[PDB]
Amino acid sequence: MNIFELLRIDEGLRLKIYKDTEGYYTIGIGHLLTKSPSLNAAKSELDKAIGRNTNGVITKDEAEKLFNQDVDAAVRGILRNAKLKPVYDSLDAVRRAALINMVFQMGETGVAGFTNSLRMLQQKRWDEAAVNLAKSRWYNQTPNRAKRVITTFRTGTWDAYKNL
Ligand SMILES: [Cl-]
Ligand SMILES: [Cl-]
């Protein structure tokens, strides 16, 4: 499996503007448009992002393109973050995907705030990291997803996604 498949599973795919778990305007594969309560503002960011007058609807190819870009930015954020990079570099391939997932979901700044967990992941103390990671608003808000990510870090396999 790969990050693309993982996120596609975690985020779904919607071709019309929708509200995410937090009530923010989104489209595609978890492509956040705006934190603003205005559908108009969201439609405007949509058009700006696609380069066309979309009227809140996109095609599958446009969704995929935003997706690729978003994955790429996530990786890039990691590599550019002082707290994140050394962790990511220390992990194996499977676990790196888990880190990407969280950055895509919450942003580089948000993830870089899991200091304790990060340190544990760096030390390769899987069980401890998993417990520390579960003590978070993230886990309490999006438990099913968080559990999949956490299991991934714990086991170093894609098993949590293999039945999905
Ligand atoms: Cl964009
Ligand atoms: Cl969830």
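Just so it is clear, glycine is given a Cβ too, placed from its N, Cα and C backbone atoms.
Copied from Swiss-Prot, the annotated features are:
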- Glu11: active site, proton donor/acceptor (ACT_SITE)
- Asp20: active site, proton donor/acceptor (ACT_SITE)
- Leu32, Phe104, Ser117, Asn132: substrate binding site (BINDING)
- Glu11 to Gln: Complete loss of activity (MUTAGEN)
- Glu11 to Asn: Loss of 84% of enzymatic activity (MUTAGEN)
- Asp20 to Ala, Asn, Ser or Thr: Complete loss of enzymatic activity (MUTAGEN)
- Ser117 to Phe: 10-fold decrease in enzymatic activity (MUTAGEN)
- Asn132 to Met or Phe: 2-fold decrease in enzymatic activity (MUTAGEN)
- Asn132 to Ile: 5-fold decrease in enzymatic activity (MUTAGEN)
- By the 10 Å Cβ-neighbour count, the most surrounded of the mutagenesis positions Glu11, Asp20 is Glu11
- Query: From the Cα of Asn132 (mutagenesis position) across to the Cα of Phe104 (substrate binding site), what is the distance in angstrom?
  - Reply: 20
- Message: When you rank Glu11, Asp20, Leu32, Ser117 by Cα distance to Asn132 (mutagenesis position), which of the recorded positions ends up on top as the closest?
- Response: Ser117
- Message: If you count, for each of the recorded positions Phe104, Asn132, the other Cβ atoms lying within 10 Å of its Cβ, which residue has the minimum?
- Response: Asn132
- Item | Entry from the recorded positions list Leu32, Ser117 having the most other CB atoms no farther than 10 A | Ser117
- Most distant Cα pair in Å, residues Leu32, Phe104, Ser117, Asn132 binding substrate: 27
- Message: Please report the Cα separation of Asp20 (mutagenesis position) and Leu32 (substrate binding site) in Å, rounded to an integer.
- Response: 8
- Rounded distance in angstrom between the Cα atoms of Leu32 (substrate binding site) and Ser117 (mutagenesis position): 26
- Pop the Cα-Cα gap between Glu11 (mutagenesis position) and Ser117 (mutagenesis position) into the table, whole Å please. 23
